[PDB]
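In what follows, a structure is listed as structure tokens, so that the remarks can point back to it.
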Amino acid sequence: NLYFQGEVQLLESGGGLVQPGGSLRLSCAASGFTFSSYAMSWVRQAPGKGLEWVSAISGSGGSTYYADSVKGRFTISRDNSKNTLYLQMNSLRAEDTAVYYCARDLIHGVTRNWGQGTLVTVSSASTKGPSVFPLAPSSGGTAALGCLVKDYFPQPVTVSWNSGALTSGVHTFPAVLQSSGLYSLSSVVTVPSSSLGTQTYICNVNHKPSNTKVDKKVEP
Amino acid sequence: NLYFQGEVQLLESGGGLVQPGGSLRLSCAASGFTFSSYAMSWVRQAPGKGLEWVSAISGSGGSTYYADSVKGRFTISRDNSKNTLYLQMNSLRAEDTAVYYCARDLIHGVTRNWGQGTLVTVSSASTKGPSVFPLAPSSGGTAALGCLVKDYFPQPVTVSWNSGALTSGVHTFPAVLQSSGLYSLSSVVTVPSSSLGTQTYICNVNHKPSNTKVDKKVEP
Amino acid sequence: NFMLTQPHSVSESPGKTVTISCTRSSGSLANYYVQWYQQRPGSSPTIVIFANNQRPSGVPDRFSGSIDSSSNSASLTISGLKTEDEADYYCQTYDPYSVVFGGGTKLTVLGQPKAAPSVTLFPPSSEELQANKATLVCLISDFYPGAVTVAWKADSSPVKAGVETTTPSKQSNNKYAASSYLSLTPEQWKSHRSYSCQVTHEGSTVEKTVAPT
Amino acid sequence: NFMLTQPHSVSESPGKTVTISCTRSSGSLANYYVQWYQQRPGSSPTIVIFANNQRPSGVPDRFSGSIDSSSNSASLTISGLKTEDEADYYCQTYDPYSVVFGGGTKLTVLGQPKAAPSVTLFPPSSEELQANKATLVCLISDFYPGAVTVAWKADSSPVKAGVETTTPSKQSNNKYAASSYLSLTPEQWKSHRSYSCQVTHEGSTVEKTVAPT
Amino acid sequence: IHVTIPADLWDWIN
Amino acid sequence: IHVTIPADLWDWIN
Amino acid sequence: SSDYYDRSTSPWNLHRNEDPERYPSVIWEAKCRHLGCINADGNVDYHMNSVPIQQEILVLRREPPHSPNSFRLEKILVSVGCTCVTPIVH
Amino acid sequence: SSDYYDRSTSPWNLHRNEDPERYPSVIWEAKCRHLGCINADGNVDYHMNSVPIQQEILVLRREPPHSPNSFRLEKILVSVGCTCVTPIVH
Amino acid sequence: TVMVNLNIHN
Amino acid sequence: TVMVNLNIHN
């Protein structure tokens, strides 16, 4: 290896919600290596599914490769002066819904490093910030309390407690996909019973896809 | 092969007589191929001996190779703009006496084409043009007559008859190396007996090493 | 184009050796380098093997690649198996134009101890009933294996309408969590005497009951 | 540096197969390409085989190269042998710095017919005696095999002093030529009654005699 | 005549 | 200033 | 003037880039023939790749195009030839 | 900006050619590491050769050296990288 | 001789 | 602006 463990850095951006037929551009900022001398790839993973290769480009950008499923709709490109990889996606379809990963290739087809991924959602459904309901403690010395984060679209939602001051005993549950197309999740925290009355417990709900931040006080 | 049989042409010049310790430069004019992309070699053959590799150079001239026997005394070089290969030979010794061949190499050590060769003679002995003696016919209808080309140095001598008009029946014999260091050879021609008296038989002796041309009339 | 086929699941106990095959249809496997990736839940894939048998700086000698042309297949072997090796494994190769990933193999390290589920049931909040809606929240956690059955009851009578249940997922403590929701009308909630979440795990059932004020 | 060793001579009849070995001392032969050259009398070497077994456009299928690492040697084989194949053969290879030629193998096609030698003896010219020197010229030609014995006599008595003889050489007609010279004083020439060149070929002796005016 | 040269070259000229 | 350029470039200028 | 483009294990083709607005007017750009490299048996091997070798060069342009009085000296990138790269470094 | 020099089967080293009398002042010249090429097993193979790829480039010189008022635009030859060539063409 | 107005670029 | 005297080469 020409590079030590951890020096290659790949950071994707540009994912989001788009309607069928829509367009979106993914960006991948690279560092820790001589970008212009590496072939780069895009790989995706639909939620609960396997990895699927999307596209590839040579170091110079002179050669491009595409999976049959995206040919004529997607365009891979790069700016070697900006150390950035791109993916312009046109006529987007429900099947394109995935986490898209940026990849460094030693030669065409030998992927050596992966990015963090960026989520692309193709749906006719409008973005919707959640409705936050407190889940009040009641009937051990330990009380369970939470927040019901109801009817949001698309994923993801982030749940924190007391602006991140409360991290222990927090259990944020994976979301349920309702028949409606909307998601719901729950975040619970176990606290001493004696602290109810003395302490204020607030769940901070962040839904970046709709720019919604909601703080709900959870009372006994 | 990138080249057809006969297109690669290699023509050496610069051989001659030099004294021990002397200097001489060989040239090899190339054609029929992209000279700058080929490694070139010098190979020699002492009279009556095997081939002996002397030196090599890469296409660019950036790398040079020499046999142990010539290291520090010879320098290979090239002018890629003139399609010419060179060999500068310094502190020349009796052991360097040979026919030197120019060679085209596919890669270092894979010689694919040879030049015509150029003769290098290292000796303390002075150049000496020959003394030409007629070898008069006497005792079938066929008379043998010739020329004795005596005491010349170095090789070679060329013998022609009647300025090249008489070529059939001519037998020019390989030279004898006398104990003196001087060479001698004989050229004989078989002619009809009836032509003696009517025809004038002249041997044209050329010894380029001493710039000597001698024409001897051979009479009955 | 072509495809790579690998088993869906592979199982073995700690210290023992597992092997994941990856068979190529179109083209000769020996003509193209085969890569192996490890993928942890909610994480980016990491490289385990590149160029048939090369290990990146940091991957243990336990992991090793091999290729076999007499079957057109590549293999990933994991000797001296640990609990940390539990993940999803993908093989990858290419042809002169395409790049193809295998379907993935899910690795299971057998021997892990059974865990009873922790069930907590929440009735609808006052804020929600005010919005003229009602949701019962059943949260199941700390269970192993991740196979659970959720059944809802109103008083004593069963209910299949308005129930949405998640698929189990691995937690940070290598145990499983799930959740089930009952969307009711405030009228359905206010009419019944109580409601109960029944969760079955390896034959044993754990129940939680809530009542309208 | 290193060296290549090949036999000095190789013999076979027409139509039959010959093989020339070339053994390398220092270094592995299989790591470097081996070349084969043909060299005709008074001619530049021509390529027969390059890169172990490649034939240049124009070289017959009769010629073929092979290499054998279990002996560190290269071979040149010539099947369906013709009289035109009679020449000197050189193997050539290299290491990362040096280029080395083998000592050469001389090829002989057996079956060629015996030829009696044609001897012509010339006494000294008047121009030469005028220069106060004397040379007798014995020219031997059209003989096969190229093994000849030259012995000079003054009247009947032998003479070993002042005799210079060439080594036989191949002619255009594939037969041999030689020449012998007797450097005398005009006094030695003018004193004797006659002089004779005796040339022996395969047991039979052919003599030529000249006399001073 | 009007000639445009890189800033790089202008630095070298000084 | 005095600038020397290839004959090649001078041909292109015309 | 050179035949490396044909003798290389990563061989290339020369493409004429013609522009009368710049000096030099014609630049011959290397374009790799294959994705892989020609192996020891004359076959395209995909365990390696042919990649172009680029060089930044100075060029003179008529800036703006066709105009007589003004010109601009600028650096451009050009493909010179191809090399063979492997994923394994030794 | 590029690591092909290290990943190539015909790898090279960059040599700084420093001359304050010309623009560009520093030119990095490719010098081949080996005579042969790194084969499929990581070993130097002499059945092939590493050769430099040369490109003619325009450079500006202070002609005569150090002088302020005069300059000369000329073409020079530079080694850009190395390629791998074989005696057998397929 | 000719009149040359030279400007930089960035 | 500056005075430029430009000459060829061969």
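Using the numbering of Swiss-Prot, the residues shown for chain H are 63-152, in order.
Recorded method is X-ray crystallography, 2.2 Å.
Each Cβ is built from the backbone N, Cα and C atoms, and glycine gets one as well.
As given in Swiss-Prot:
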- H:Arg69 to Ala: Impairs binding to IL17RA and IL17RC (MUTAGEN)
- H:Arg78 to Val: Decreases the affinity for IL17RA by 5-fold (MUTAGEN)
- H:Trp90 to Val: Has no effect on the affinity for IL17RA (MUTAGEN)
- H:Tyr108 to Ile: Decreases the affinity for IL17RA (MUTAGEN)
- H:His109 to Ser: Decreases the affinity for IL17RA (MUTAGEN)
### Query
Of the mutagenesis positions listed here (H:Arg69, H:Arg78, H:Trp90), which is spatially closest to H:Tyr108 (mutagenesis position) when Cα positions are compared?
H:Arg69
### Query
Among the mutagenesis positions H:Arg69, H:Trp90, H:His109, which ones place their C-alpha within 10 angstroms of the C-alpha of H:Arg78 (mutagenesis position)?
H:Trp90
### Query
Which one, from the mutagenesis positions H:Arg69, H:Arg78, H:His109, has the smallest tally of other C-beta atoms lying within 10 Å of its C-beta?
H:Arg78
## Note on the structure
The number of other Cβ atoms within 10 Å of the Cβ of H:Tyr108 (mutagenesis position), counted over all protein chains shown, is 23
### Query
Cα of H:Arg69 (mutagenesis position) to Cα of H:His109 (mutagenesis position): how many Å, rounded?
20
#### Entry: Alpha-carbon spacing, H:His109 (mutagenesis position) to H:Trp90 (mutagenesis position), which is rounded to whole Å
29
### Query
Within the chain of H:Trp90 (mutagenesis position), which residues six or more apart in sequence place their C-beta under 8 angstroms from its C-beta?
H:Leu76, H:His77, H:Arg78, H:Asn79
### Query
If H, G and I count as helix, E and B as strand, and all else as coil, what does DSSP give for H:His109 (mutagenesis position)?
coil
### Task
Go through the mutagenesis positions H:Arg78, H:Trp90, H:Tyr108 one by one and keep only those whose Cβ is less than 8 Å from a Cβ of chain G; report them in sequence order, or 'none'.
none
### Message
My list of mutagenesis positions is H:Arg69, H:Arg78, H:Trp90, H:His109; which of them have a Cβ under 8 Å from any chain D Cβ, in sequence order?
### Response
H:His109
